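What follows is a short report on a single structure.
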Amino acid sequence: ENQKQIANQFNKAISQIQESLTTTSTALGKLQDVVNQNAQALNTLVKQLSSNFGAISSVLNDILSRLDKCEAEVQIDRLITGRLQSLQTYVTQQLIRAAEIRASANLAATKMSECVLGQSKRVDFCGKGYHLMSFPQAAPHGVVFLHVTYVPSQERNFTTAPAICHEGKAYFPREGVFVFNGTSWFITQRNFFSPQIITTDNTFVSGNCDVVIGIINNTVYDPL
Amino acid sequence: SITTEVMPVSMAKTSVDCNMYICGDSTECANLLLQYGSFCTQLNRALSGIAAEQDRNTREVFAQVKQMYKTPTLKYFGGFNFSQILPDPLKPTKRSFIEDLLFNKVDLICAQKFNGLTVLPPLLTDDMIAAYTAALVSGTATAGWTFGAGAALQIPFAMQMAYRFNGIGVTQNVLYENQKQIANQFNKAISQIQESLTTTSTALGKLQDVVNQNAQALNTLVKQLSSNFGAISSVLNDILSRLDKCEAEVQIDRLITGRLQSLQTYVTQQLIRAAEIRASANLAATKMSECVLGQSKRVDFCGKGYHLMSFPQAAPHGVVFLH
Amino acid sequence: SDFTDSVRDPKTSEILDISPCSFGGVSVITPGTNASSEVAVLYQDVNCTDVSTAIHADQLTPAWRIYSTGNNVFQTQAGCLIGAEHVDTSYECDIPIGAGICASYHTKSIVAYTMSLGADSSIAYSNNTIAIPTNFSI
Amino acid sequence: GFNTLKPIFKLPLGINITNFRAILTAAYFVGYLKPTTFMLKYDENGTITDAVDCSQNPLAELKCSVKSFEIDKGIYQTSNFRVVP
Ligand SMILES: *[C@@H]1O[C@H](CO)[C@@H](O)[C@H](O)[C@H]1NC(C)=O
Ligand SMILES: *[C@@H]1O[C@H](CO)[C@@H](O)[C@H](O)[C@H]1NC(C)=O
Ligand SMILES: *[C@@H]1O[C@H](CO)[C@@H](O)[C@H](O)[C@H]1NC(C)=O
Ligand SMILES: *[C@@H]1O[C@H](CO)[C@@H](O)[C@H](O)[C@H]1NC(C)=O
Ligand SMILES: *[C@@H]1O[C@H](CO)[C@@H](O)[C@H](O)[C@H]1NC(C)=O
Ligand SMILES: *[C@@H]1O[C@H](CO)[C@@H](O)[C@H](O)[C@H]1NC(C)=O
Ligand SMILES: *[C@@H]1O[C@H](CO)[C@@H](O)[C@H](O)[C@H]1NC(C)=O
Ligand SMILES: *[C@@H]1O[C@H](CO)[C@@H](O)[C@H](O)[C@H]1NC(C)=O
């Protein structure tokens, strides 16, 4: 009934993403931190070659240049031990960081499986609101999902009843709730306000109206 | 039936002073420690990252509502007694009755402060974690599925359980003909938790194990200062008291290497432990997102049986769900 | 740990405690060097009545004695914060200090406040009413 | 102000020097050196063009703890450069 103004909201929401992406530069902070961490670790590994670890000098061609093959064994061995344990520290930190990156990659893979190739009913897994569809985009060492969602707005107050009874038989709704306008009782779905006249077809009968708490008398239209 | 599920969120935030641990108040050992350049900054960076990650876990599990709902004055919603999991206005505590039952079941610290080991306090206090969970329980009773899906929409609590019976394939009229029976069973299942939480102490073991592991690691880090690593003695003020500047260079440089590798072993163990705690915190975040704010159809994700709703409660370094 | 705590004086035969010269923790809060050159100093796990004794403030330069006692003293559950003007109202968190206190650079000076959890609101509960949306957004 | 001092000359004369006395034919100022911790910056010529004293300010202690002259916004933990036995 209103396809034209839904398509205008989807064209406007796509356009507002560029106006957010062009101006700022801190929206992709989860991708710059990976680059910073790797570059910092590798630069520290380079800068730890200037330490001497208790030897006479940090330069290996300075121990060999002024000591024979006889006293320079202990200094070279101290330097080798220090540089080996520095390299092992770097590899251990890299292994732990690879583990956390793999955890995030598995999450991205299952999000792509369950939200791009289909529609997911898991709450807040793929955006805020009720999920409709999704679009993947690439990014430097990463992926960016554009989750499109339906969000209700402009709530309205009503007074409601759990059931009604026409001739001593309780009529429960099939889908939706009973609501009360200025003069009459209607039946509505809960995520939109489309008030439909109450009919025998969309309500079902179970029991008498002497045990349900808070039942309100009305009449049920019959297609006859 | 109401089933409890306990899971950890964050662990203790710690930080070590490298110069105080390796060479405590010794000027000669400090000048010998600057030769091992860029070896304590690389370690304090890791520990600070761990601490910030712990604060992020605590924020991300609980702060899932942008809007804070006040607890209603009436705690009786259509026959279901909610007064046992919501804060009591007359009582002096700002926590639920069940949360108070959870906070009670979970010469060594002096030697830690002297050697540069400090435990930082958490950013969100226990009165703000327990003020978040009084806005998720009170939003679940007065509103429904939509306070996490958008604007909060008011609904009676009898009509919220009729939609939650439609989610499991049972018609609406099953609720309304015997609403009093279900309301009596829901009051009884809440009361049976307190008779189980008060007596035993083997329910919050997953939260006690975290405390035990962190305290044991820190105490072993302290107790490894008494080793000498092949030097003449383990006391740095005993080598410097009786050895000149020519002989004590090789004796000090055996203590510095051993204490450095002991600190590095502690930091590696803490990094792996922080990884597994973060995995548990991510599971807690998605369980709160998918089972408190809505109704889940995933089998045995949120209890045994067909899920209806859920309530979160705070606990020392963790969260307790009542599915 | 093999660290001497007490020692006996060989002449007067009394007992003396030995403790480290500066034990504890000190933290510095900055708005950035390119923003200003003022700082705020936090002493951890130290009651702020005896911060001057635990730092040995008598043997310091006069630029350290203005971060030891003044009219800008705040006492948090982390410790004592000196240099930050306490404000009663609450905003979002900018610099996480600990135990519910944050600090920021406001109007300029460094202020320390309690962090705000979220927007304060309320929804009424009535047993015969409902709220149903009428419009939507994509 | 600020002015770095270049080395003119070192003399191999082995005596104790505990007094001195200027020789005049204006004013002069005498200050004594103390053992402290500085952080010095060397440019591409090989000259000291900036220096910070780690025992003066909490900000300077922070600058020496991070080992930089530019500090980003946040809370940092600093070492002990303020007290000497
Ligand atoms: C519904 O009524 C309540 C009080 O009866 C009021 O506070 C609320 O704003 C109303 N809802 C709307 C959407 O106006
Ligand atoms: C719905 O309720 C409003 C109340 O303002 C009333 O004006 C309107 O006529 C009602 N709808 C119908 C179809 O009667
Ligand atoms: C709603 O609550 C009011 C006040 O407690 C009560 O008078 C009324 O009977 C209730 N109505 C229903 C349908 O429960
Ligand atoms: C709800 O349970 C508490 C538990 O002691 C009880 O004190 C209170 O009266 C109950 N509320 C009722 C019966 O409305
Ligand atoms: C040792 O010398 C001190 C200093 O004069 C004196 O006070 C003390 O009486 C002497 N004797 C003993 C047994 O300490
Ligand atoms: C307040 O200062 C006293 C001084 O000794 C100290 O014992 C006490 O623990 C301090 N209070 C707190 C809460 O730390
Ligand atoms: C919903 O909002 C849009 C724009 O805000 C408006 O054009 C439309 O008429 C609204 N729907 C109704 C039913 O009024
Ligand atoms: C270094 O010396 C060269 C030649 O004297 C000069 O051109 C250059 O500017 C100097 N570097 C700096 C930083 O001034």
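Just so it is clear, chain B uses Swiss-Prot numbers, and the residues here are 703-808, 830-1046, in order.
Just so it is clear, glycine is given a Cβ too, placed from its N, Cα and C backbone atoms.
All protein chains included, B:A765 (variant position) registers 14 other Cβ atoms within 10 Å of its own Cβ. For the natural variant B:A765 to V, the note given by Swiss-Prot reads: In strain: Isolate GD03.
Quoted from Swiss-Prot, the note on natural variant B:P794 to S is: In strain: Isolate GD01. The Cβ of B:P794 (variant position) has 5 neighbouring Cβ atoms from other residues within 10 Å, across all protein chains displayed. Annotation note: B:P794 (variant position) sits in a coil segment as assigned by DSSP.
Swiss-Prot documents B:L804 to P as a naturally occurring variant and attaches the note In strain: Isolate Shanghai LY. If you draw a 10 Å sphere around the CB of B:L804 (variant position), it holds 23 other CB atoms from the protein chains shown.
Other C-beta atoms found within 10 angstroms of the C-beta of B:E999 (variant position) number 11, with every protein chain shown included. Secondary structure at B:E999 (variant position), as computed by DSSP, is helix. For the natural variant B:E999 to G, the note given in Swiss-Prot is In strain: Isolate Shanghai LY.
A straight line from the CA of B:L804 (variant position) to the CA of B:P794 (variant position) spans 17 Å. Each residue contributes its Cα atom, and for B:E999 (variant position) and B:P794 (variant position) those atoms are 37 Å apart. Annotated pair B:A765 (variant position) and B:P794 (variant position), C-alpha to C-alpha distance, rounded: 25 Å.
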